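Notes follow once the structure below has been shown.
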Amino acid sequence: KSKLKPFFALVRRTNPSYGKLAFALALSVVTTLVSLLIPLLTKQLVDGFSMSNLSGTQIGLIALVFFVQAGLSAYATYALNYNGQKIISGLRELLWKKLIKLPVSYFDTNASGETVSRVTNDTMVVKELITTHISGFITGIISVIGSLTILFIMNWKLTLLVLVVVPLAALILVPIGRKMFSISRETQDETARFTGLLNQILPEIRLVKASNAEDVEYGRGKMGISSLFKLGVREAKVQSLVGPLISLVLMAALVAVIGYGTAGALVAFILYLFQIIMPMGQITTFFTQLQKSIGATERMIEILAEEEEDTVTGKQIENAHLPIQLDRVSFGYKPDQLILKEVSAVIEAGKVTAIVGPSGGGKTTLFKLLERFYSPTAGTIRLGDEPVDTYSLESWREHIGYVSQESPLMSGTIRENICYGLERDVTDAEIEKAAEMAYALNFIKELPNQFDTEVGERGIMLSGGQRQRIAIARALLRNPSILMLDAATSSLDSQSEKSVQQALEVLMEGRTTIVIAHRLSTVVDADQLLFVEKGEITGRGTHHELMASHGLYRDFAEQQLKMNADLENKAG
Amino acid sequence: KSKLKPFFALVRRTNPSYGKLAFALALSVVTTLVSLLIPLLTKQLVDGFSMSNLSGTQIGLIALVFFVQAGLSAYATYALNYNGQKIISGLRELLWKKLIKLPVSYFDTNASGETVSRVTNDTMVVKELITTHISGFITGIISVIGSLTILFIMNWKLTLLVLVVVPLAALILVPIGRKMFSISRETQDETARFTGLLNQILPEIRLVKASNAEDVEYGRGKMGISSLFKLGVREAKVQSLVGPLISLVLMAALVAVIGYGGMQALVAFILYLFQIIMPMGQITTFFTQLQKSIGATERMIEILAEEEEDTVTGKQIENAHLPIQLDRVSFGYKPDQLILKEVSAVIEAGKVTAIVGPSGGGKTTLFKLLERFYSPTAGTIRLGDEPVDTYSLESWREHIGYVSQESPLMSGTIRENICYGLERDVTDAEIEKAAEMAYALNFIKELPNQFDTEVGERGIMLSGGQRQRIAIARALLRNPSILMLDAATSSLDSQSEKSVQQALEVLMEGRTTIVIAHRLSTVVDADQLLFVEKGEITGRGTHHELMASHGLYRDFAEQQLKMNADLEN
Ligand SMILES: CCNc1cc2oc3c/c(=[NH+]\CC)c(C)cc-3c(-c3ccccc3C(=O)OCC)c2cc1C
Ligand SMILES: CCNc1cc2oc3c/c(=[NH+]\CC)c(C)cc-3c(-c3ccccc3C(=O)OCC)c2cc1C
Ligand SMILES: Nc1ncnc2c1ncn2[C@@H]1O[C@H](COP(=O)(O)OP(=O)(O)OP(=O)(O)O)[C@@H](O)[C@H]1O
Ligand SMILES: Nc1ncnc2c1ncn2[C@@H]1O[C@H](COP(=O)(O)OP(=O)(O)OP(=O)(O)O)[C@@H](O)[C@H]1O
Ligand SMILES: [Mg+2]
Ligand SMILES: [Mg+2]
């Protein structure tokens, strides 16, 4: 509620920040003393240089030694940079850990491509403050406190004026700080929009070559930068405005000194007064960057309070395998326009069961919440007549492989694209078997040295036929007791399909499998078939039973068979 | 070659920097002069100010307004910073335009996730050079020359001590910049690496949920951060080193005062030489930062030197329409290894043709080739016995729709996902007409306000089945000369494809259509069925003729025939 307390609270979280900063400033503290004492002794010392020949060698040696300790100020600067280059490091560390552990429902709203720049750019702004200006603040406060002390006429007898410089200046600065804080909160919250705009586009250049997108996309980029970032000059305008105003209040000090004038002391008093300008320049800049840095962090703190969906809180049960049943459970991908309708069905183990649905139904999310991304609102999910949430929050997941409507990959090689599931016992001799069981070997060995082979960003180097096949190798290698194929027909030929169907049947006899297929033909043989329509289910039983006994559609399957019926008369 | 001329050349291509910068420096010039003359007047003004306040007030108020005019130097800093804010915006502008128009080939060998950061974090460093220290480089250079010229006996009779202060310091700085320059190319090429890692991790979070990746992939971020950027402190090490080294060179001049000046005012000499300290330090920092900026921009320049392939240099607009022909085509995705073998086929116009093949064949590469993304090394691609290359590079694309094997979508409103075909005259009246021929509105109008609804990053908000249709609308809206359905059955049901196929038949009757579809049942009735395999073509003609006449498979169709025949029994 103060725009200040959370900041110093957040930097405190990086524990090693206490190690050297106080030591760093203290080294700079003595640097201030020698600087504030050198000019008052050189005039006396040069008077002692009336001969400057025999003693000059010793003082020259002394000056040699002393000016090395003048160079010692850099060691404070190096340390000050060092501790700063740590407080940024842990800040990235602590954020990045928190940026994955939070529920996927958060990412379905906040445009992940935008929030990436809140790791790089929304911390680099702190760097300029933490290193240089802080030294200015320390070197200034000691200088100003070391200024009025010699003003003994001014700090014990003529004090009515030293106390008027700060309240006026700060009163002037407060609007400036508030304005600039309203700037930094934007310049960061548009960098994220800008850097986000690219990764939503640039990795997809294949489409943006639509023969006119390049014109339009170039338009969006420019309107992103020029109309916003160059208009960030608004920060520059207020940043330069401080000079006059910080000189203005100081001017008022001077009208006060001439209005309360005795004669033999004021002459030196004016000279002493003309020393505090440079400290005032540094101190005013510190607060300017201070409330600047906050706006570069105001967005960051909020993503440090989202509720960490994953826990290790698996109470006492992880392993005993029992069927999975959903009891009157309904879910909303949006908290009001619920898209599902109190599904109730049972998944008997040891027997594969298939969901088939027309495009627009509730197939995908029924997987996406059966892996407990969402914890649906109405109803619940059980296995073994026990609540699933009592098993774990995501330690349950490792017993379950998964592929998506798509087949995503990551920029590593084809090796560490399959490994990180078990991530301890890769068992190089077994990566082969999983690729075999996904029919991946026989069209990989021809590639240049599988381990050496490299995908593009989204797996452009591999292809659609190869992309889907390599994805399920992740699921079959993880050795699960619960499996989800998601598109056995996405991008792969019938040649691939028969081998895959002939392969995973050999493993998954006592390990329950739930698969959804684009075409009804691939999973007719399964021991149970659901038929999801717009969040409801209006069919059960085996497909052969479903045809004759049940008659809601009676033609969804027949909408497939008349497609293939042309293949008999025209062929023989 | 010299690694400094291109920088002033790279800045040069952004024109407007030269406009107001001279006025900015000129203000800094008079800023230096007034700072040069301020101490001389005050030490004698106080003698005049020694008079009572009756005369002091009349002069003090004039000194006050002088101070406000001394405050005018602030608006000089704004001028530099604005000029700086102009040059950084220009660098982003030029870089962004060159980034789009390069051949797609570069965006595969390189990584898009890497190059994104080179527009945000690889120009911001140039700000800190161009804002403050550029003034220091000017303030120092005038002050040092002015201060040296004050030594009017030392510059014409005892010049030995002025030829050592600067050149010896420069000799010391030579390794410092060289070490610093090597740092910037490393730190910037790793910030690029770090930002590259994240944009290919977060968007696919649903698969980093492998129940152990949250521990492992988090480690990759740390190992990227901690072992590199907390070790990026290594430049802060040498950046401190300027202090001690500028010390020895100048004290070496301090001992030179007795090395040659001990035989000859002298006290005024010592006073003045203790004033060149801050200017020399200020100007020294500028060179150090310069070698820092040059490194963070030496990788920057290189991607301004690619072929910027797309042009309008094709002196044709494609008014006519003739069939597509492939003449002895052989393409390789790498100049050494090739996946296409002398393929020869004629795409008959105005009547649908198809390509069917197995996984990992040459199907979709032949699409990217026929869109002329790559211009194959061997053979040629022509239409009507005229090469495609003479026509244009990407005005031809405007006549050909293209839906990909995956279902791509930019982020925005699903309206805006289809709008930019004509990019000017969206003509709201018949967007639904494109959707109806794509079977979309029956599963769109029920949603909240077709325009209002917005997809996520890769269409996460809509479904995969929905996305593949919503992409195919972009194909039909362009009303193209050539239609390219790449995945007609990827993610969509039987209730879709029947309504889909029945729609395109009316639309394209004299407009040729190239389609590749799995599950051969869906392309049985096309005029020409082509078989591709490992970069070679081994089939022609109608499906019924190719069935028994050719003898390669005789069972590839039977592949699904026996797979689908089980439903009846
Ligand atoms: C309180 C009112 N008194 C003054 C306030 C001043 O404010 C200044 C603010 C500045 N901006 C800071 C961001 C800079 C750069 C120089 C300033 C000077 C200045 C300007 C030109 C030449 C020399 C000096 C100077 O400081 O030397 C005086 C001997 C300055 C001088 C006086 C007397
Ligand atoms: C060549 C060796 N001789 C010197 C080198 C120096 O290097 C300095 C480098 C600096 N870094 C630049 C980025 C800064 C900030 C101050 C420096 C001072 C300095 C430090 C504290 C107080 C006053 C001064 C100072 O300069 O005033 C001397 C009267 C300094 C002084 C001397 C004598
Ligand atoms: N943000 C959202 N996330 C998931 N589903 C959504 C969202 N918004 C709406 N939906 C609805 O939820 C359904 C989820 O799609 P689903 O996972 O079933 O796709 P699918 O399994 O590939 O099948 P389809 O062929 O219908 O795409 C869609 O039909 C869609 O209408
Ligand atoms: N970036 C790439 N571009 C082209 N080919 C690649 C690339 N990376 C790898 N390849 C290799 O080139 C071959 C051709 O793949 P292609 O993209 O033609 O498959 P496809 O036509 O998508 O197959 P399917 O249609 O069955 O998915 C692949 O077997 C693959 O091994
Ligand atoms: Mg799904
Ligand atoms: Mg393909």
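Chain B is numbered as in Swiss-Prot; the shown residues are, in order, 9-272, 282-586.
Even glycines carry a Cβ here, placed using N, Cα and C.
Features of the protein shown, as given by Swiss-Prot:
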type    : residues                                                       : note
BINDING : B:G374, B:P375, B:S376, B:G377, B:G378, B:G379, B:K380, B:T381 : ATP binding site
MUTAGEN : B:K380 to R                                                    : Retains 2% ATPase activity; unable to transport Hoechst 33342. Traps ADP in a beryllium fluoride-dependent manner, confirming ATPase activity. Probably unable to undergo NBD dimerization
MUTAGEN : B:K380 to A                                                    : Complete loss of ATPase activity
Of B:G374, B:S376, B:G377, B:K380, B:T381, listed as recorded positions, which ones have a Cβ less than 6 Å away from ligand 6? B:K380, B:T381
What is the number of other Cβ atoms found within 10 Å of the Cβ of B:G379 (ATP binding site)? 22
Structural state of B:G374 (ATP binding site), classified by DSSP into three states: coil
Fill in the CA-CA distance, B:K380 (mutagenesis position) to B:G374 (ATP binding site), as an integer in Å. 7
Distance bridged by 9 unmodelled residues (Cα of B:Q272 to Cα of B:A282, Å): 10
What's the most sparsely packed of the binding-site residues B:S376, B:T381, counting other C-beta atoms within 10 A? B:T381
Other than its own, how many Cβ atoms are within 10 Å of the Cβ belonging to B:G377 (ATP binding site)? 23
Chain-internal residues, separated by at least six, CB under 8 A from B:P375 (ATP binding site): B:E550
